[PDB]
Amino acid sequence: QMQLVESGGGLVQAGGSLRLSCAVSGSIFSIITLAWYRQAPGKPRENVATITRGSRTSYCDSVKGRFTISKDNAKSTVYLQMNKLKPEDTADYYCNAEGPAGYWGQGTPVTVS
Amino acid sequence: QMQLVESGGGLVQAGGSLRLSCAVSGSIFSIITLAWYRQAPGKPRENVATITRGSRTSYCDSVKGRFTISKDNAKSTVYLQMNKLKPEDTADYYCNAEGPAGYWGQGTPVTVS
Amino acid sequence: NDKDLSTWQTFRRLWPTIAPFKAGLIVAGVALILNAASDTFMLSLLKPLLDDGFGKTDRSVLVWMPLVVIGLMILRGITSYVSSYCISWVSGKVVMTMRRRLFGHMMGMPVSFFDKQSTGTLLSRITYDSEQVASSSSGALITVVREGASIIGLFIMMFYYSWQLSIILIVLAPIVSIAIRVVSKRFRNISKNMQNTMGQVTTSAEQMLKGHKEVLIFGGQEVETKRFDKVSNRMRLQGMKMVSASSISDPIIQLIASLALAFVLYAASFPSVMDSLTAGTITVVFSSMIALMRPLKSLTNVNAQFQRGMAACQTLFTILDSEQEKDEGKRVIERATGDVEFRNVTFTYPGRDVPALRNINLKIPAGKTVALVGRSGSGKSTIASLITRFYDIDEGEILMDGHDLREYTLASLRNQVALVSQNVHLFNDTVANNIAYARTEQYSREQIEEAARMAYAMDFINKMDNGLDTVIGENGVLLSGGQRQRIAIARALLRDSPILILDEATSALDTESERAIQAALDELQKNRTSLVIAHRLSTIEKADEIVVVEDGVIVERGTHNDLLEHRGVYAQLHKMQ
Amino acid sequence: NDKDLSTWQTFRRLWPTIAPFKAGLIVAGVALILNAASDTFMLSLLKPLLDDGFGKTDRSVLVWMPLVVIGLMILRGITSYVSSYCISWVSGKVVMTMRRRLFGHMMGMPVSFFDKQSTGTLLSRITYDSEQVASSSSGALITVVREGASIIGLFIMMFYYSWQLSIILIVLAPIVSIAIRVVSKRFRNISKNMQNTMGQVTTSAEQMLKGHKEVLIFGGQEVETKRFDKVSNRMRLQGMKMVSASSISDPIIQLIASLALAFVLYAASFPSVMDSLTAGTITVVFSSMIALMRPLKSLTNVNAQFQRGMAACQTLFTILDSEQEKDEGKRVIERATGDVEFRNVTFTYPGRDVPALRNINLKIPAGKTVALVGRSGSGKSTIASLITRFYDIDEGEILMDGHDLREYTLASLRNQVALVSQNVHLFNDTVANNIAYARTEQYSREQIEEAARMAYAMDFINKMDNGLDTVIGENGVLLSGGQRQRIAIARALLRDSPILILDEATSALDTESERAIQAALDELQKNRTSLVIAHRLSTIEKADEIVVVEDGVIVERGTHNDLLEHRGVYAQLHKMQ
Ligand SMILES: CCCCCCCCCCCCCCCCCC(=O)OC[C@H](COP(=O)(O)OCCN)OC(=O)CCCCCCCCCCCCCCCCC
Ligand SMILES: CCCCCCCCCCCCCCCCCC(=O)OC[C@H](COP(=O)(O)OCCN)OC(=O)CCCCCCCCCCCCCCCCC
Ligand SMILES: *[C@H]1CC(=O)N(CC/N=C2/CN3CCN4CCN(CCN(CC3)CC(=O)OO2)CC(=O)OOC(=O)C4)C1=O
Ligand SMILES: *[C@H]1CC(=O)N(CC/N=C2/CN3CCN4CCN(CCN(CC3)CC(=O)OO2)CC(=O)OOC(=O)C4)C1=O
Ligand SMILES: CCCCCCCCCCCCO[C@@H]1O[C@H](CO)[C@@H](O[C@H]2O[C@H](CO)[C@@H](O)[C@H](O)[C@H]2O)[C@H](O)[C@H]1O
Ligand SMILES: CCCCCCCCCCCCO[C@@H]1O[C@H](CO)[C@@H](O[C@H]2O[C@H](CO)[C@@H](O)[C@H](O)[C@H]2O)[C@H](O)[C@H]1O
Ligand SMILES: Nc1ncnc2c1ncn2[C@@H]1O[C@H](COP(=O)(O)OP(=O)(O)NP(=O)(O)O)[C@@H](O)[C@H]1O
Ligand SMILES: Nc1ncnc2c1ncn2[C@@H]1O[C@H](COP(=O)(O)OP(=O)(O)NP(=O)(O)O)[C@@H](O)[C@H]1O
Ligand SMILES: [Gd]
Ligand SMILES: [Gd]
Ligand SMILES: [Mg+2]
Ligand SMILES: [Mg+2]
């Protein structure tokens, strides 16, 4: 059974930089779709970034140009890169494998001063 | 060879009523598409009304609600009905059978005071 | 249809086929005469052996008699071998020629013929009927000529020693002849019924085999088994009719020719016939009237066998003098200049009494694309099939380069058209052979690779474990549906025919694959006549003339933007897609 | 594969089949004994006729001799008829049983078997091979038993009058026997090669007939004609090999048995053998040698014929003891409760060494719809074919209602699935029969009309000149492509199966037709399990789970709106469509 675990950051100040990682095991990592979702305490899960086999990337307009999504096949690890963080980004971030109806990780909280 | 001849009106005052007819012979009149086009001295031909086998009608927005298009299968005659004419309608009106790449008639001029 | 003629009539009909092979027949006739002579002389040796007794007369003859027997056996073996080999050779050549003629005739039939036929019936004509001809003309024919020659020899030997008894043989011969007449007609009728039943058996097995998946998922095993039981029992019953006629005719004919044995015994008992000759002469006669009853049994049984092939030959002739694709056009066009014009054509399918197209005035100029759109069953594939002369129009004219299609040679006409049909059919060979199906020597492997790359098939071919040399299934079954479609597209693109017809050639493909194929088509067919039949409008947006068809009439025609104006049928299709 | 066994060995294998029909065989054996007795007694009548001379002895035998002859002929005819009829009857029953068994065996084979086979080869097994069995066991078998019985009678009559000459007959019999041994093996080998060549001939004719349109438009007549010439000439050459062996073996065996005639003449010439018996026995003896040489010729020629059927029987046995669809599940399900689950299944097609699906963890809950999307060649029809157990998975488990698919009876499993395949196959029958293909007695015509109306096929059926009773072509050829698709849709909808699979079931249809069909599917399949394979996203927008497949792996799954978020593969497909 394929399982995927997040290694995230903690509390960062406004305008700082962060990087989250997610290791996916039991997967055909070179083909499946990977994504980063976020969840505020009130609002439901919202897709933040998506990466696909051809390394094609996508992002929610409200965060395009700030975050980056990358994946290393050899390490089989997906990465989310944070730049110019804002207080509205303080939420629980999850990684996802192959679609919103697929597989999710534990998730890591991120707080912005 | 199918041929289609127009019987139109002449000069009418503003706000008047007119009715043009077109007889189509040599056609499968119950199925083919029929249309009324118009041409000003400067502008090219512009579709005014269209009627199709299921008696479904269509009209250019700038004239919808004023003209009507009808067809009598037994007489095999298509009809255009004019109501609340405007000076901008003064042009040469043609009937058309089965598409802009199909068959056209001689056409009849219509002038509005 | 086949009227029962006779044995002599069917051999007269077959003679033009057997004529090239006269020499083997002549040598086999000589061998048959020598073989019959050897047989008769051996059965005649009795009279010296009996009259010139073992001890009654000087032994003299007894000394050289064994060597005469062994030498006559030597000669008999040689002549029998030569006769059998030559007759079998001629029969095999005749059967191969008839098989090739039947194959060519079937390959030349019209499309409506195959629409109203079953594959199993024609395949039965190829397999069962011709193998009946072969079995008859090889085995039964040797048997009948050899036993006839034996009978004639015994007749000759008997008319010599005592004609007074050969006279009763003479009077009984016509009775046996007319009996064999009647039974032969019965045999031929039964054989024709058997041919038809075997066609039904083949049709049943064919339909089961080619619909195996539907049988499996809809649980059709009971129905198919019951059907096959019906046809196979009917085959058994007709074989039983044949056996009934055979085993009722053989004993009666042996009963008739036995009256000769009864008559010779009565003549011997009569007090005025004997003492003319030695005991040996009537001994030879009784031995030879007896001997004579044996080739009669052989002849009648192999006649049962032989009429099967006679009937199959008669069926063959009836098929071979049928009409083929109507081909009475002589001009041979080297390469058409694109233009195709329907002028006022009306078409009705055979035996359907309602037109499929009514008044089609459609122009396909050289270098241009016409896109046929319309709902299912409106008549687009019908127009496509009329361009290729699969069917012939009832009224109007279809012109190519200013001339009627029927004015052209069929082969010359069809060399101008490359067609991807709605229903893709592939052959059980390799990918390269499928792409260059009928032109494996004319197209280089580089040209085949370019064709497969224009059809977006080069990617999945390189993922096959054998490359372009991978064997695909019977109908490309070892491929996905879109892969089969793309292979057929490549097959049509390999031949830069002036007229290219695509008949929903993107139906099994995904949007990106169709976009790639459309990009390849753009440049390749910028100066080539093209006719595209599409149910999706994204495929045909750039076509020079879009034509909308409904119930077999053109209802609109025009370009994409002019048709998106004019707010007619095409506007509704585009809006709802 | 078939190792040449022997004639006796194939008869032992045939006995389980001939055992139900023992009574006819017993009566035919009695009839054969009586027939041989009549033959031998008739050929024995010489010795009274010669010893009790025409005038040398008192005329007391010749008066009643004609009536004896006619009565013995009467009896001979009756016994010959009975023997022939019963043996032919038993052979026909055996052949029909073998034909039915071969049909059932082919109907039970796996799908991969038909993928790697040719239809013409199997059809040849049904037609040519079984007709060889029939021809042999009917004609040649009667001939061989009757001539054997005749030979045994002549042997008996000869050992009686003068054993001193029967001794040389005894010593020559084994030589003739071992000769017939060797030639029979050669005949069987040639016959098997001929069977294979006939399969090739049928394959060629089949491929021509079913690809007739491609032959016509791509100009394949030369290639097909050349192919057929090759196979037909090979068939002729193998028939020539058979004839060579036949016409070389027959004269040699007749040369051997003639040494008996040479020996009897030498014994007669020898000065110590005669005077034991007067003119009479030795005349009967010479006449019996000359008679005995005749059934030998008949026996050898019909042995040439008979080994064909022996070889065909051996091939039949080899086919009949092959393995069939693996069916070792015994938990029949009356009606499945919808759920279908794939657990880490991996599938590789036979002889392809690269997986088509890799780790499929896919759930199809009861009452829900899963829509499989993805590019061509990604593996959607493979998943569909794994659900129906057309192929068996290599790793993982496919579960239905909590149980593995292989745990179930195949027929029970397939009664749960209604499938419209990517490649639509129809049967040459009426529209109603096609819709209710294997259930013509279970479904009312009202139910058939409701099915055809749910499939939007009711409109064009009412425009046919015969209604639902119109006969469609061999593969529905007398219909348009969308009409054939809609008929197959109606066929699948007639059976309210708990699991319905549509495999691009809107490919040949126009947008409005698909919308109508989709509306009908809405209400009918709101609580059925459904699996839809689509290349068009407008068809599958309401599906409960959309699953995107690529190269055999699930790359995304989710609902339409959740997948239009998440901006992944499905978002790109939707944007570009
Ligand atoms: C003196 C000079 C005479 C010259 C005559 C010259 C012409 C001779 C006659 C013509 C030649 C023979 C014609 C052979 C073909 C006739 C058709 C045939 O065989 O039909 C048999 C018939 C078949 O069955 P049926 O129901 O009719 O059809 C469907 C099922 N097959 O089955 C039947 O209904 C038949 C009855 C069943 C049993 C038949 C066998 C009985 C035994 C026959 C033994 C014969 C030996 C000699 C006996 C002599 C006794 C005095
Ligand atoms: C007295 C002996 C007692 C002791 C021994 C007892 C046991 C005897 C066993 C006999 C076995 C017989 C076997 C017969 C079948 C053998 C196979 C066969 O017939 O092959 C013939 C062969 C086929 O052609 P081939 O070129 O080899 O291959 C290409 C495809 N045909 O063709 C050839 O290559 C050879 C062709 C030869 C020429 C044809 C025949 C010419 C005439 C001779 C036949 C008539 C003889 C009659 C008697 C008179 C004396 C010779
Ligand atoms: C992506 C980036 C982000 O933060 N998003 C949320 C922005 N706020 C939205 C309010 N939305 C509430 C109702 N949504 C359900 C319908 N959504 C479409 C209508 N949305 C306006 C009302 C437009 C949005 O896409 O986002 O909306 C569809 C949806 O699932 O989006 O999420 C949502 O908030 C619930 C982002 O969408
Ligand atoms: C229907 C009713 C009527 O009277 N029309 C003309 C209205 N005037 C239009 C100006 N148009 C000039 C260039 N057109 C070529 C492109 N057209 C699309 C852009 N049009 C704006 C510029 C928008 C219109 O549909 O109509 O435009 C496409 C076209 O063929 O329309 O005709 C046209 O005038 C030329 C009507 O269109
Ligand atoms: C089916 C297996 C093939 C092997 C067959 C072995 C049996 C062959 C017997 C041939 C039958 C008799 O063949 C007979 O030949 C003569 C000429 O010789 C044909 O005669 C034909 O040609 C002559 C000469 O041009 C013309 O009069 C006319 O065209 C026609 O009668 C007879 O119509 C045919 O009946
Ligand atoms: C070619 C088509 C066939 C239709 C025509 C039939 C022709 C007649 C063939 C005669 C066959 C002789 O059949 C002979 O029967 C005996 C009966 O004990 C079989 O003997 C059998 O006995 C035992 C039980 O009794 C079986 O387990 C076993 O299969 C076999 O040994 C012989 O193996 C077979 O050789
Ligand atoms: N061989 C045939 N014999 C008789 N009628 C036929 C035959 N083929 C097609 N038809 C009918 O002729 C009409 C037009 O057929 P066809 O030209 O194949 O439609 P189409 O436009 O190709 N449909 P589609 O492929 O679904 O887009 C329909 O009513 C068909 O049922
Ligand atoms: N019988 C077969 N034997 C071997 N390989 C096969 C067979 N059928 C399909 N394949 C291959 O298996 C892969 C998946 O096939 P398939 O599942 O049919 O694709 P698909 O998703 O149905 N394509 P499409 O029909 O165009 O949407 C492709 O590489 C096929 O060529
Ligand atoms: Gd939203
Ligand atoms: Gd405009
Ligand atoms: Mg079509
Ligand atoms: Mg598929």
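The numbering of chain C matches Swiss-Prot: 3-579, in order.
Backbone N, Cα and C define each Cβ position, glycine as well.
As recorded in Swiss-Prot, the features of this protein are as follows:
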- C:27-310: domain 'ABC transmembrane type-1' (DOMAIN)
- C:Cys88 to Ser: Does not affect ATPase activity (MUTAGEN)
- C:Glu208 to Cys: Exhibits ATPase activity. Forms intermolecular cross-links (MUTAGEN)
- C:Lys212 to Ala: Does not reduce substrate binding or nucleotide binding, but decreases ATP-dependent extrusion of substrates (MUTAGEN)
- C:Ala270 to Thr: Temperature-sensitive. Loss of lipid export to the outer membrane. Significantly decreases ATPase activity at 42 degrees Celsius but not at 30 degrees Celsius (MUTAGEN)
- C:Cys315 to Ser: Does not affect ATPase activity (MUTAGEN)
- C:342-578: domain 'ABC transporter' (DOMAIN)
- C:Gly376, C:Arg377, C:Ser378, C:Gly379, C:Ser380, C:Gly381, C:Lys382, C:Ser383: ATP binding site (BINDING)
- C:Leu511 to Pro: Loss of ATPase activity; ATP is still bound (MUTAGEN)
- C:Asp512 to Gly: Loss of ATPase activity; ATP is still bound (MUTAGEN)
- C:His537 to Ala: Lacks cell viability and does not support growth. Can still bind ATP and slowly hydrolyze ATP, but becomes locked into a closed dimer conformation (MUTAGEN)
Where the C-beta lies under 6 angstroms from ligand 7, the matching recorded positions among C:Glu208, C:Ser378, C:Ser380, C:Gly381, C:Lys382, C:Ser383: C:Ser378, C:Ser380, C:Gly381, C:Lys382, C:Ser383
Among C:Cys88, C:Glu208, C:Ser380, C:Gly381, C:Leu511, which are recorded as recorded positions, the nearest neighbour of C:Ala270 (mutagenesis position) by Cα: C:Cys88
Secondary structure of C:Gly376 (ATP binding site) (DSSP, helix/strand/coil): coil
Listed in sequence order, residues with CB under 8 A of C:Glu208 (mutagenesis position) and six or more positions away: C:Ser120, C:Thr121, C:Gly122, C:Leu125
List of the recorded positions C:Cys88, C:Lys212, C:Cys315, C:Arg377, C:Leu511 facing chain D, defined by a Cβ pair under 8 Å: C:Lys212, C:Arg377, C:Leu511
Those mutagenesis positions, out of C:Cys88, C:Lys212, C:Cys315, C:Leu511, C:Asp512, C:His537, that come within 10 angstroms of C:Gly376 (ATP binding site) at the Cα: C:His537
Distance, C:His537 (mutagenesis position) to C:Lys382 (ATP binding site) (CA atoms, angstrom): 10
Distance check against C:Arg377 (ATP binding site) for the mutagenesis positions C:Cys88, C:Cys315, C:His537, keeping those with Cα within 10 Å: C:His537
Other CB atoms, at most 10 A from the CB of C:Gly381 (ATP binding site): 24
Pairwise CA distance, C:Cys315 (mutagenesis position) versus C:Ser383 (ATP binding site), rounded so that it is a whole Å: 39
Minimum Cα separation from C:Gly379 (ATP binding site), reported as the residue among mutagenesis positions C:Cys88, C:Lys212, C:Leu511, C:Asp512, C:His537 that achieves it: C:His537
Spatially closest candidate among C:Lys212, C:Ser380, C:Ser383, C:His537, the listed recorded positions, to C:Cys88 (mutagenesis position) (Cα to Cα): C:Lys212
Minimum Cα separation from C:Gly381 (ATP binding site), reported as the residue among mutagenesis positions C:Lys212, C:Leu511, C:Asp512, C:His537 that achieves it: C:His537
Residue among the mutagenesis positions C:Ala270, C:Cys315 whose Cβ has the most other Cβ atoms within 10 Å: C:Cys315
Candidates C:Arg377, C:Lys382: member of the binding-site residues with the richest Cβ shell (10 Å): C:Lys382
